[PDB]
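To keep things clear, I will list the structure first and then write my remarks on it.
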Amino acid sequence: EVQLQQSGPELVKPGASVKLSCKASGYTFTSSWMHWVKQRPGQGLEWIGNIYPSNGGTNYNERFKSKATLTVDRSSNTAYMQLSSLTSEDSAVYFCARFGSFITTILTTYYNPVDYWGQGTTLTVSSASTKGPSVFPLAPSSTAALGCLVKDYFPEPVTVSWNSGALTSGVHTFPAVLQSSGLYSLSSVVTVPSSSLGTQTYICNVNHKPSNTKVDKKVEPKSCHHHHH
Amino acid sequence: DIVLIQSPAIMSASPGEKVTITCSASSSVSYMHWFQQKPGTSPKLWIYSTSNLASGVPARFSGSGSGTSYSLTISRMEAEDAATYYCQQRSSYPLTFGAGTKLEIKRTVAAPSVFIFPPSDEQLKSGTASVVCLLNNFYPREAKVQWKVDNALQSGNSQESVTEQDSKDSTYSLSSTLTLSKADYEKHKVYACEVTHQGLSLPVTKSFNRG
Amino acid sequence: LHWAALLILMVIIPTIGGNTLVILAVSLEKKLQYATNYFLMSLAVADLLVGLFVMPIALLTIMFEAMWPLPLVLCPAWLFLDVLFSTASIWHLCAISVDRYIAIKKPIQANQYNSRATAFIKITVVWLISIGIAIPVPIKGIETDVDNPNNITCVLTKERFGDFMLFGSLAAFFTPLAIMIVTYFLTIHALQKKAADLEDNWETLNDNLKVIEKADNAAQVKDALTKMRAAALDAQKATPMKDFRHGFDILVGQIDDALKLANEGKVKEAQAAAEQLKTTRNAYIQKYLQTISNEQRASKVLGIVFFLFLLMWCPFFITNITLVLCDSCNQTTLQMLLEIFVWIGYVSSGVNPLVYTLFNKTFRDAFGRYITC
Ligand SMILES: CN1C[C@H](C(=O)N[C@]2(C)O[C@@]3(O)[C@@H]4CCCN4C(=O)[C@H](Cc4ccccc4)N3C2=O)C=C2c3cccc4[nH]cc(c34)C[C@H]21
């Protein structure tokens, strides 16, 4: 029931301000500190800082001190984080998470594990405008395999599901590859039996947040033609 | 600051064979926490305190550590616990994390199932073509792919994309795409995809004739 | 910016010094070891320990903001002593106020051999009450986000000690305060009428002394002289100085002598002793005024020591309980000025040894003797 809902992925020009939100639910919000973690793939995890909702007291990391500013709002019950003077090195995935608290008596110290991380937020900084994805079917003709090709979308984060999440087994959404044009393009597939090829439908649901475009497409098998004699 | 150095950055171990991740610290630390992050999901703590397991963690895990050097040991290697492992410091600020340790399952060699997808007529309406060759569920990762248009090897047009190791089958998947222009796509007839893999006695080829 | 610690430290020295002189006065002066002082000595102990253990460590937190120099295990210990020695100081002052009242309206049980036992069980209850109110803090420690004490603030959070700050503040301050308010208005009232029961009886003593100087029969001289005996014997009861009450014994003795002549029928011999009574009155007229002069004075000092009490602990305990209830109020604007009201509750430990010793001559003569060694 403890759920930390975070803001969506964003593309922001370098030098502009970013405002990431982190909604809390399932508990009183004010019981624990609210930490923030930045994850740049390949370099590991780095600690940004934390804040205490009740008093509003904030602590920052020595590096992220001048860049990030942590705030909260008891009315809306959310934890904000403002990144100013956005450089190109500030492109990473950001998490908001509560960590356990040590309870310290005159006898000893206890620690209780209440660590619950929230969904990530993929932040990208670049001057190029966003481009919507072009979803194309990948049909079989001759178990079979289906898929959809998303091509020419600039900000990287995109999600794909099959039959509104009904399909999940045998699905592999490959990671995006960077094209020569500077635009990403991934593709997801799904293995289904040849008996369900004509009796059941298969629709991939592409959703791209920054472009603010969502498109669903039906994969239909390619029909052969009888070549003359 | 108090950086955490955990060797190795990546390791491969077979089922049954046992693993011991090390997480050495810059200074003497009170306790050590551990996290597991499976690609596509947020990190969930696995061991709070130096040697106490979190909720929903199997008993095969076993953490032990001193002051400078800490460790994470397991009991029976299984495919469900293949992921990256970070260790963090909660003794003092700033909170430091480890670089990470990716675990690869070592599974019996599996043969890839090759599929090939022709370009949709909608894409050709825009003047571009993209032929996809799919390799699904195979082991190990390395697989050599080649494109032969009219029995002529192509070079420079392909873009291979391997996905992470599946948590269930412990198998990878590869996506190679041949990007060509409609101008050059009409000039040729058959497009083929020849792949060779130690799990194949003879390299298999899956092609198709345009139309 | 570190200069503020200058004056803050000039508040610690008197607290340590002042309360140490009280302890040295009662334990070394053979003329000060009576019951009611053994209980005042305990108030100085609490006020001393709070200026020697609580107040000095509280000075470091102002300088080392968001830091805890001592081991983290001693944070819940220091907080235990902040409430303990404070609640004890408050209840001691409360138990004093109630005794100041019973010691006025009824000086019963004034023996030194049996009034010292009541003080010994009066002192132990206060220390047991103060403990019981301050004991839950060390039991359930404070929760912190970090393990190292150099990155934490030693303070009781609103969430972990919500119902404690509420039910704990009442048993420590608002409960003894409720007693101190009523015992005050009943004390000022106890000496408002006794100062008036002395005058009206003193004027009844004159009117009858006026009429017996102008008499013709033997019945009026024995009616007015009997009204004097009762009036004189009641005015004796309305005094807190045995020599002024000794003056009434002398007087009443002369009443019985003259009242014995009145029954023998000798009128002009009874008036010979009535003129002697007029002499006995003139000797104690001075001391009659110094009695009421000391009555109106004792009434005001009791208002100041009481005013200073509510002047120093209210701003904290009111702001404290407000931060637990009000959510509309700015949480950062309350605990910003609460830091100030904490030290106002601390300085009370330094005035208590002054407003309870410097109004006594034997204490001053003894203080300057050990300052002098
Ligand atoms: C003088 N002494 C002070 C001491 C205290 O406040 N010590 C701390 C560490 O300092 C604070 O004032 C700091 C500074 C400004 C912000 N702070 C707070 O918010 C909280 C109080 C609070 C907690 C939770 C919710 C609301 C308010 N503080 C603290 O706990 C506790 C005492 C006490 C508590 C309860 C009953 C008592 N009887 C006598 C006493 C007493 C003696 C009395």
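Every residue number used here counts from 1 along the chain in the order it is shown.
Determination method: X-ray crystallography, 3.0 Å.
Keep in mind that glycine also has a Cβ here, set from the backbone N, Cα and C atoms.
For C:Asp82, C:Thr87, C:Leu156, the entry in Swiss-Prot reads ergotamine binding site. Around C:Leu156 (mutagenesis position), the same-chain residues at least 6 positions away in sequence with a Cβ under 8 Å from its Cβ are C:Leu79, C:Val137, C:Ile142, C:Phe164, C:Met165.
Here Swiss-Prot describes C:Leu79 to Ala (Swiss-Prot position 132) as a published mutagenesis experiment; the accompanying note says: No effect on agonist binding.
All protein chains shown were included, and the count of other CB atoms within 10 Å of the CB of C:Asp82 (mutagenesis position) stands at 22. According to Swiss-Prot, the mutagenesis experiment C:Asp82 to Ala (Swiss-Prot position 135) carries the annotation: Abolishes agonist binding.
Per Swiss-Prot, mutagenesis C:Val83 to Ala (Swiss-Prot position 136) is noted as: Slightly decreases agonist binding. Within the same chain, residues at least six positions away from C:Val83 (mutagenesis position) with a Cβ under 8 Å of its Cβ are C:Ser130, C:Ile133, C:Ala134, C:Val137, C:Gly168, C:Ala172.
A mutagenesis experiment is reported in Swiss-Prot for this position, C:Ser86 to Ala (Swiss-Prot position 139), and the note states: Slightly decreases agonist binding. Every protein chain shown contributes to the tally, and the Cβ of C:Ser86 (mutagenesis position) ends up with 25 other Cβ atoms within 10 Å.
Under DSSP, C:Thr87 (mutagenesis position) is assigned to a helix (H, G or I) in the three-state scheme. Sequence-distant contacts (6 or more apart, same chain, Cβ under 8 Å) of C:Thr87 (mutagenesis position) comprise C:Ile129, C:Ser130, C:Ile133, C:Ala134, C:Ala172. Quoted from Swiss-Prot, the note on mutagenesis experiment C:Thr87 to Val or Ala (Swiss-Prot position 140) is: Decreased agonist binding.
Among the mutagenesis experiments that Swiss-Prot reports, C:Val155 to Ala (Swiss-Prot position 208) is described with the note: No effect on agonist binding. Cβ neighbour count for C:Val155 (mutagenesis position): 16 (other Cβ atoms within 10 Å of its Cβ, all protein chains included).
Here Swiss-Prot notes a mutagenesis experiment, C:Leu156 to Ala (Swiss-Prot position 209), with the remark: No effect on agonist binding. Strongly increases dissociation of bound lysergic acid diethylamine, without affecting binding affinity. Reduces signaling via arrestins, but has no effect on signaling via the phosphatidylinositol-calcium second messenger system.
C:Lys158 (mutagenesis position) has a Cβ environment of 15 other Cβ atoms inside 10 Å. Under mutagenesis, Swiss-Prot gives C:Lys158 to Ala (Swiss-Prot position 211) with this note: Impairs protein folding and stability. Strongly reduced cell surface expression.
Among the mutagenesis experiments that Swiss-Prot reports, C:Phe164 to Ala (Swiss-Prot position 217) is described with the note: Slightly decreases agonist binding. Around C:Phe164 (mutagenesis position), taking its Cβ as the centre, 17 other Cβ atoms fall within 10 Å, counting all chains.
Among the mutagenesis results in Swiss-Prot, C:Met165 to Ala (Swiss-Prot position 218) has the note: No effect on agonist binding. The residue drawn here is the original one.
Quoted from Swiss-Prot, the note on the mutagenesis of C:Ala172 to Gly or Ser (Swiss-Prot position 225) is: Does not affect agonist binding. C:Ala172 (mutagenesis position) carries a helical DSSP state (H, G or I).
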**Q.** For the mutagenesis positions C:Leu79, C:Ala172, the one whose C-beta sees the most other C-beta atoms within 10 angstroms
**A.** C:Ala172
Q.
Run a quick check on C:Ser86, C:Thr87, C:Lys158, C:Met165: which of these mutagenesis positions have any Cβ-Cβ distance to chain A under 8 Å?
A. C:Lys158
Q) Hey, what's the Cβ neighbour count for C:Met165 (mutagenesis position) at 10 Å? A) 18
Q: Write out, in the order they occur in the sequence, the residues of the chain not among C:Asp82, C:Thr87, C:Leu156 that have a C-beta within 8 Å of the mean position of the C-beta atoms of the recorded ergotamine site.
A: C:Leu79, C:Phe80, C:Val83, C:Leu84, C:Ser86, C:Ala134, C:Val137, C:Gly168
Q | Direct Cα-Cα distance, rounded to whole Å, spanning the 12 residues left out between C:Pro240 and C:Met241 | A | 7
Q | Distance in Å spanning the most remote Cα pair of C:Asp82, C:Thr87, C:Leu156, given for ergotamine | A | 17
Q: State the Cα to Cα distance, in Å, between C:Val155 (mutagenesis position) and C:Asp82 (mutagenesis position), rounded to an integer.
A: 11
